[PDB]
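Read the structure below first, then the notes.
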Amino acid sequence: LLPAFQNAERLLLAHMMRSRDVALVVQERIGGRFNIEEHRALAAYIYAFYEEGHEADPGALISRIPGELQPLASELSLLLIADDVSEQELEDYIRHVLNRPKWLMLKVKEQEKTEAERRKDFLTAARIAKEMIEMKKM
Amino acid sequence: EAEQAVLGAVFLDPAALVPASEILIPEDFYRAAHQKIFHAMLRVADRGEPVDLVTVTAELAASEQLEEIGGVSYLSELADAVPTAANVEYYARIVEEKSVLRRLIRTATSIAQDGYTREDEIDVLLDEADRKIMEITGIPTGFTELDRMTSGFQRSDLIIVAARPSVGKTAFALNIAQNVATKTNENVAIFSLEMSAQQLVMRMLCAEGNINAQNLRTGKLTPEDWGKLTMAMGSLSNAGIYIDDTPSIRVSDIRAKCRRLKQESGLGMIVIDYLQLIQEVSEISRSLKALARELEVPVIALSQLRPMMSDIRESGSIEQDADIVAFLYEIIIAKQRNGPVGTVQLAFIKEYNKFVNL
Amino acid sequence: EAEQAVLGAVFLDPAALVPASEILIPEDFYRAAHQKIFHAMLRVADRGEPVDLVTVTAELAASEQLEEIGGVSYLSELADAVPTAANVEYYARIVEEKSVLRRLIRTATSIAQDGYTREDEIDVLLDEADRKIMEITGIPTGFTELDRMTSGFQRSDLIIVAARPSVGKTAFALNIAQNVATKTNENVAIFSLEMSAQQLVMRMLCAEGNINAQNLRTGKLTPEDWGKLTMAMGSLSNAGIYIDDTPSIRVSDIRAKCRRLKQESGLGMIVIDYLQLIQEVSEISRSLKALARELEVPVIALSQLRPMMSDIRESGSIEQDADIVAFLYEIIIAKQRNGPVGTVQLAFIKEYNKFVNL
C-alpha cells in the first residue's frame, strides 16, 4: 500500500544505483533536501563512491553500507525498470520529492487552522484557505 | 452520491457557480444541509456579489445550519474533496439522475396505491397521474488570407475540411499545408487515406509548374514542361514530407510512427485523410482529440458523410471532437471558436488542381 | 506491478486514454476490474469530454460495478500510485506480453484437449492453427530497352504484372525468366500453381530451342523437327530451377519454403503465380512486399484481374503494397521513384512464342 511520491523518491535510489552520471546532477538538484529519515544517509553514501573509482553496478555498491541498508537497498533492486531515461523525466522528479514538504504545509498549520474551528472563528479562520488553496497554485 | 463531489468546487474557481447556478436548484439535495446550503448558495447573484465560502460562512451560520449541516469539519472538507475543476455541469448531472430516481418515486408510488383510494374517480385519477410526467494566430495556408477570417490552424485543433467522394477532402491537404512544411518550418507526419502515397505524391505536384494534364499517367511531358518539372521536382521527396499509407487497421499506424518523431523533426502539423473504410467512427475520431493534446500542435482531419454538420453528424463525432469544421463546396464554415466570422471565396479549377485566389 | 501502477496518468494527464486504447483495447486486463474499468474508461471519454477520476467513478457506479468492483477505496490508491506520468508508452509495450502470455495458449490448450475430437475428421485441425495459432544493376528484368528504362531487378521489390486474359500471359514468363538462369549464377525458380508444372515445360523449351510447329506437344515428329533441339534444354539444365504445382497455397509457405530455398537454390528472381488464386486475394499482395526483402532478391507475382491499376482492384488491394505495377494488353510500367515509366508494347510471332524490341 505504497503511495504516489514514495516511488518518485525511489526514482533516484535506482537511477543512481545503475547510472552515476545520472546522479551527479542530483548533487545540483536534490542535495538534499531529501524527504525520508533514512533516505538522506543513503545519498550520503552515493556521491562518496564517485571519487575513488571502482566497479560500479546494481549490487557492488549496496555493500558499503553494512546491514540494515540491504534488506532495503536490495529491495531497491527488486524493481521493474530500465536505463532509457528522458529529459522530461529528469525535469519531473524536480518537484516530486523536495515539494512533498509543501503537501505537509497543509497539515501542521491546519492543527492551528482547525483549532480556530473550535473557538467558532469563521471571520479570519475563513482566510487561511487563500493562504492554502491559492498557495498550491504555483 | 455525486452530491459530495458536486458541491465542493465553488471554491477552486471560485466562480464555479457560473454554470452551476445556470443549471439546477437546492431541492435535488436530499440531506437538509446541501439544500439549505445551495438555497443560501443562491442569494449571492442579486448584484452580485460574488463568490466565496466565507460569503456562505456568513450565510449558513446566519440562518442556523451552523448546528445543522455537518459542522465546521464538513464545510472546508468540500474544498478538500473536489479536484477536477473543469467539470461542474456535469458532474452535477448524476444527482439529477439520483433525482431522476426522485422524478419517478413520489409520482408512481402515489398511483400504485390509488387502486385502494381514488376508486371512485379513476378517469380523474388517469389523466392527472399521467400529465405529471409531462415534463494571424495561426499556422499558414499559402494564400495568407486564409489564416485570418478564421485565424489558423493553432495548437490542439481537429481541423476538418470534408467533401464527397473525390471533391475536396481528396487533395485539399495537398494545398494549404504545403506552405507550412515547404514554406515555413513546422513539419509533418502524413497519412494517405484515399490511396497509397504513390498516387498521393502524383496529385500535389500538379499544382507546381502547371503540370499533369496531358498527362503523366499515360505518357510523359513536353520540352518546356521538363524545364518546368525540374522547377517542381524538389519540394516533395527533399522536403519534410513523410506520408504513410498502411492498409486496414484501427488507428495505431499514426502513433506507431508519430511518437519517436516528437523529438526529431519538430512536429508542427499531423495529417489525416478520408474515413469510411479504415477497419465505429468516434473511437477513431477521439483518437485524435487527446493526440493533439499530447503532441501539442494543429492537426487536419478530413472526414466523410453536403457537407453540413448535420450530414456528417451521424457518420462522425465532428461537432464535438472538433469545434472547427470547415467544408469543400469554397470552404464552407460551420462552428468556429478561434476567430471572427468572416467568410471567403477562392475559385477552383478541377484539372491542374489549384484553388487560385479571388 | 506492470498493472499495479498504471491508471494514474489517466488522471494526471488526464486525457491519456489515447495511448491506452492505442496498441490496446478494453480486454487486456485479467483482474476483474481493470477491464470494465477500461470499458468504463472508453465510452465515457467517448463523448466528450475528456477525462477525470470522477467521470470514471460514474459509469462504474452506474453499472454498479462499484458494488461489483469494490468502491472508491482504489481511486485514492491509484490517483496516489504513479510517481511520474511519462511511463505510459511503455508499459503498454511491456505489459502487452503480460496478457499476450496467452494468445497462443488458448489456441494450443485447445488442440491438446482436442486430440479428443478429430478422429473422425483428423486432418482438419491443421487450419485452426493456421488461423488461430499462426496469428541489369542488378539481376536482369526482361528486355534491354526495358533494362535501360526502369533498371533492375534491384535489391528488394514486390512486383505485379497484371496480365490480361484473351491476349496472353504465357510468353511473358518465357521472356522474364527464360535466359536469366542460363547465363549467370544468380539462378531462379518457377511457380506454376493451378496447372501441373510439366504442361508449362512445352512453353519455354519450345521457345529456347525454337521448335514448336511439327509439333512438340504430342508425340513422334516427322523425321525433321529433331533439328533445333540443341538450344532448348542445352542451357536450361546448367543453371538451377525449381518449377512448381504444390496445392491451393496460402503464402506462409514461401516464408518457410523461402527460409530453406534461399539456402536451397542460388537466387536471382522468385517467379510466383498470378495474384488472383492464392488466398481472399487482397491479403496475398500485402505480404508479398516483404518477400523481396528476406531472401535478398526481388520477387514476382503477376495477375489475372484496359489494362490499368483499377482492375486488379476489382479483385485485390495492391496499391499501398506493390510499388511497381507493369501490365499486359503493353507493359504499362506506370509506377516508381527511380525515374523511368513508359508506354511500350512488343511484337509477337506465336509459332515460337517470341517477344521483339526496337
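Swiss-Prot numbering applies to chain B: residues 15-149, 183-326, 338-363, 374-397, 413-441, in that order.
Keep in mind that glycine also has a Cβ here, set from the backbone N, Cα and C atoms.
Summarising the annotation, Swiss-Prot assigns active site, nucleophile to B:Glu241 and lists a curator's inference as the type of evidence. If you look up Swiss-Prot, you'll see B:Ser213, B:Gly215, B:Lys216, B:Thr217, B:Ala218, B:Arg250, B:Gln362, B:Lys418, B:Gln419, B:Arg420 marked as ATP binding site. Among the features that Swiss-Prot reports, ssDNA binding site is placed at B:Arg381, B:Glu382, B:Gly384, with the record citing experimental evidence. In Swiss-Prot, the entry for mutagenesis B:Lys216 to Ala states: Loss of helicase activity, reduced ATPase activity, still forms homohexamers, ATPase not activated by DnaG primase, still interacts with DnaG, almost complete loss of ssDNA-binding. The structure shown retains the original residue. Looking at Swiss-Prot, you'll find the mutagenesis B:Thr217 to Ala noted as follows: Loss of helicase and ATPase activity, still interacts with DnaG, complete loss of ssDNA-binding. No longer forms a complex with DNA clamp loader subunit tau. According to Swiss-Prot, the mutagenesis experiment B:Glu241 to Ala carries this note: Loss of helicase activity, reduced ATPase activity, ATPase partially activated by DnaG primase, 4-fold decreased ssDNA-binding. Among the sequence features in Swiss-Prot, the mutagenesis site B:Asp320 to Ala or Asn is noted as follows: Loss of helicase and ATPase activity, still interacts with DnaG, 4- to 15-fold decreased ssDNA-binding. One mutagenesis experiment named in Swiss-Prot is B:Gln362 to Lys, and its note says Partial loss of helicase and ATPase activities, still forms homohexamers, ATPase and helicase not activated by DnaG primase, still interacts with DnaG, binds ss- and dsDNA in absence of nucleotide and less well in presence of nucleotide. Quoting Swiss-Prot on the mutagenesis of B:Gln362 to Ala: Partial loss of helicase and ATPase activities, ATPase and helicase partially activated by DnaG primase, wild-type ss- and dsDNA binding.
On the structure: features taken from Swiss-Prot.
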| residue | record | DSSP (3 states) |
| --- | --- | --- |
| B:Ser213 | ATP binding site | coil |
| B:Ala218 | ATP binding site | coil |
| B:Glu241 | mutagenesis position | coil |
| B:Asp320 | mutagenesis position | coil |
| B:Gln362 | mutagenesis position | coil |
| B:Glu382 | ssDNA binding site | coil |
| B:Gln419 | ATP binding site | coil |
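When the recorded positions B:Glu241, B:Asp320, B:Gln362, B:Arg381 are compared by Cα distance to B:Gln419 (ATP binding site), the shortest distance belongs to B:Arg381. Counting every protein chain shown, 22 other Cβ atoms lie within 10 Å of the Cβ of B:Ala218 (ATP binding site). Within 10 Å of the Cβ of B:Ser213 (ATP binding site) there are 10 other Cβ atoms, across all protein chains. Considering only the residues assigned to ATP binding, B:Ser213, B:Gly215, B:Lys216, B:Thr217, B:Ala218, B:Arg250, B:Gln362, B:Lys418, B:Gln419, B:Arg420, the longest pairwise Cα distance works out to 32 Å. Using a 10 Å radius centred on the Cβ of B:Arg381 (ssDNA binding site) and all shown protein chains, the other Cβ atoms total 15. Rounded to a whole number, the distance between the Cα atoms of B:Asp320 (mutagenesis position) and B:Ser213 (ATP binding site) is 11 Å.
Put simply, B:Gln362 (mutagenesis position) is 14 Å from B:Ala218 (ATP binding site) when counted between their Cα atoms.
Each of the recorded positions B:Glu241, B:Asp320, B:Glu382 was scored by how many other Cβ atoms lie within 10 Å of its Cβ, and the smallest score goes to B:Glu382. Among the mutagenesis positions B:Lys216, B:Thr217, B:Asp320, none has a Cα sitting within 10 Å of the Cα of B:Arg381 (ssDNA binding site).
The recorded positions close to B:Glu241 (mutagenesis position), defined as a CA atom within 10 A of its CA, are B:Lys216, B:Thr217, B:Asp320 out of B:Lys216, B:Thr217, B:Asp320, B:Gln362, B:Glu382. In this view, B:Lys216 (mutagenesis position) is surrounded by 25 other Cβ atoms within 10 Å of its Cβ, with every protein chain counted. Taking the C-alpha positions, the distance from B:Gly384 (ssDNA binding site) to B:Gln362 (mutagenesis position) comes to 8 Å. Across the structure, B:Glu382 (ssDNA binding site) and B:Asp320 (mutagenesis position) are spaced 18 Å apart at their Cα atoms.
Within the set of recorded positions (B:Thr217, B:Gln362, B:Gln419), the lowest number of other Cβ atoms found within 10 Å of a Cβ is recorded at B:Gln419.
Neighbour count (other Cβ atoms within 10 Å of the Cβ, all protein chains): 24 for B:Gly384 (ssDNA binding site). Within 8 Å of the centroid of the Cβ atoms of B:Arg381, B:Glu382, B:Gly384, where the record puts ssDNA, the same chain has further Cβ atoms from B:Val339, B:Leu363, B:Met377, B:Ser378, B:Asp379, B:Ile380, B:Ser383, B:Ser385, B:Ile386, B:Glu387.
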